[PDB]
Amino acid sequence: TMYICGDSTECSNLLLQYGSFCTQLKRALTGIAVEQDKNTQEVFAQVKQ
Amino acid sequence: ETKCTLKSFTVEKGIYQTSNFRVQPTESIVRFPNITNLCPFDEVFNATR
Ligand SMILES: *[C@@H]1O[C@H](CO)[C@@H](O)[C@H](O)[C@H]1NC(C)=O
């Protein structure tokens, strides 16, 4: 809601009915961000000693 | 705010990126350049003849 209408309230008011569309976009990026830390952990942290 | 973002009355354990539900009234400002040209209504209404 910052990238699309941004500071325009009148615009934001008609972005509300999309709703789940913004959720899908946030959810997908969040999943990627988490995976990136998992990848690092799997490669380097072979030994906990 | 987190509960609204996730569309739920219960939130799990973890760190969440939330949406901006904060509102402020803001100001309203209009600016124009100096008006110095005027208009010669003096020669029309203040005519000596
Ligand atoms: C006519 O002269 C008067 C007195 O100086 C002035 O107040 C008025 O604005 C003038 N009229 C116009 C159209 O400029």
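Per Swiss-Prot, chain B residues shown: 298-346, in order.
So this one's electron microscopy, 3.1 Å, going by the header.
Keep in mind that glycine also has a Cβ here, set from the backbone N, Cα and C atoms.
According to Swiss-Prot, the protein has these features:
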type	residues	note
MUTAGEN	B:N331 to Q	Reduced viral infectivity
MUTAGEN	B:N343 to Q	Reduced viral infectivity
VARIANT	B:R346 to K	In strain: Mu/B.1.621
VARIANT	B:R346 to T	In strain: Omicron/BQ.1.1, Omicron/XBB.1.5, Omicron/EG.5.1
Neighbourhood of ligand 1 - recorded positions from B:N331, B:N343, B:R346 with Cβ under 6 Å: B:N343
Rounded inter-Cα distance in Å - B:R346 (variant position), B:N331 (mutagenesis position): 33
Neighbour count (Cβ, 10 Å) for B:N343 (mutagenesis position): 7
Distance from B:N331 (mutagenesis position) back to B:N343 (mutagenesis position), taken between C-alpha atoms, in Å: 25
Cβ atoms near B:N331 (mutagenesis position) (within 10 Å, other residues, all chains): 5
